[PDB]
There are 2 protein chains.
Amino acid sequence: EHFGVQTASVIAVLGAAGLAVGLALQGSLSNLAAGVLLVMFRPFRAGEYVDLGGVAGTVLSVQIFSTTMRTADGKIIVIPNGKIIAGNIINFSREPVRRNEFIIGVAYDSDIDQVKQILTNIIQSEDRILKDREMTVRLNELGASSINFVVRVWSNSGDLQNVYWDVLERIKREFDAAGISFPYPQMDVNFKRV
Amino acid sequence: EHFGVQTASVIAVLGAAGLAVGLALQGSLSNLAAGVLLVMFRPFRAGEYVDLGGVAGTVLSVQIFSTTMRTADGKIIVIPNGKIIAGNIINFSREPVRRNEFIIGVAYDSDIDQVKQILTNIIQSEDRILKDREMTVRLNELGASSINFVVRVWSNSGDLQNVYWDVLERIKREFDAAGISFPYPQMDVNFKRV
Ligand SMILES: CCCCCCCCCCCC
Ligand SMILES: CCCCCCCCCCCC
């Protein structure tokens with residue numbers, strides 16, 4: 001507003017260039033805004049295992065335009081912040097306690113009471129399974145070749161996979177020793193010709 | 001702004017032509033901006049194996065409007081930069097260390113302790129498997145006809161496939177010699193007529 005030979009000769013071009021860039025760079029501003037929101041509102045922090053639209057992995061850092069997370073295998077993934085904000089964010093390592101689910105399929109002949117008692121004994125003897133939570137051991141479904149039970153136990157988000165593996169191995173050992181048998185796919189074949 | 005018979009007689013047409021081209025060429029400017037961003041921010045460099053929206057292959061070079069990557073087979077692929085930026089970029093060769101996963105399915109009768117000891121011995125004897133990382137060998141699932149273990153070992157991104165092949169061959173050899181048996185699909189057939 002002071003001189004027309006100092007900025008008008010350059011503003012007439014700078015404004016048009018900026019408008020053209022914004023029109024072409026609209027995605028850039030969208031990503032920048034999404035990143036600013038992600039820094040302000042923290043759905044996930046660095047080092048938190050998250051799943052962003054079917055791409056799960058540990059989050060490394062939220063940058064200006066994209067956030068890079070290292071998956072379990074070890075491959076780096078870069079996701080624009082716009083789609084991260086526009087989609088659902090599943091945070092695996094937010095709640096301190098998570099739940100394990102087992103599906104043990106025993107044969108039909110297997111006694112229900114014995115199986116439930118064995119599963120309850122296995123669940124209780126584990127000190128990493130929170131007792132104040134719900135420990136469910138009940139028959140769930142009558143499968144094609146085996147009735148499968150469901151075991152649900154809550155454990156700290158840290159020692160969850162270890163609890164799962166230990167419980168599964170102990171279940172197999174006890175069932176093998178106790179007498180319960182895991183059945184192979186059973187087929188009933190009938191004959192009509194010698 | 002100096003003469004109306006020098007540029008006005010041509011600007012009135014040049015501006016309209018440029019506007020029409022930009023309207024028709026909007027994708028061209030979008031691709032150019034995406035390419036500029038890819039050169040500035042480097043999610044992937046030339047010679048880095050990447051996966052861009054379900055199209056994996058070594059990246060050759062980022063051009064003005066598209067980047068050509070040569071897949072594993074040897075076929076060249078050209079992808080506009082706009083969709084490259086708008087999508088997720090998985091970088092396989094960014095982290096120096098990556099993880100291998102094995103799924104060995106042994107028969108139910110196979111002893112768990114012997115199988116785990118054999119797998120651990122195989123894992124440790126390999127000098128290309130990083131010891132400071134996590135070497136997981138534990139029973140993972142009770143399959144329909146075979147309990148399958150999971151082996152996870154970290155190795156340098158360079159000698160990863162070679163490690164996988166060597167470990168798999170050694171596993172087969174030891175299991176064949178040790179006594180462990182890989183089971184064929186087992187079916188339990190019952191009879192109700194002679
Ligand atoms: C464009 C509107 C922005 C509104 C910002 C709300 C403030 C959020 C702060 C939350 C702190 C945990
Ligand atoms: C349209 C906004 C462009 C912002 C450019 C940010 C600078 C990035 C430089 C990164 C160097 C590694």
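Residue 1 is the first one shown; counting continues down the chain.
Here the Cβ of each residue, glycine as well, is placed from N, Cα and C on the backbone.
For B:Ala72 to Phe (Swiss-Prot position 158), Swiss-Prot lists a mutagenesis experiment annotated as follows: Decreased conductance, due to decreased diameter of the channel portal. DSSP assigns B:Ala72 (mutagenesis position) to coil in the three-state reduction, placing it in neither a helix nor a strand.
Around B:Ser181 (mutagenesis position), the same-chain residues six or more apart in sequence whose CB sits under 8 Å from its CB are B:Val106, B:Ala107, B:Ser110, B:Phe175, listed in sequence order. For the published mutagenesis B:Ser181 to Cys (Swiss-Prot position 267), Swiss-Prot gives the following note: Provides biochemical evidence for heptameric structure upon cross-linking.
The number of other Cβ atoms within 10 Å of the Cβ belonging to B:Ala72 (mutagenesis position), over all protein chains shown, comes to 9.
Under DSSP, B:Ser181 (mutagenesis position) is assigned to coil, being neither helix nor strand in the three-state scheme.
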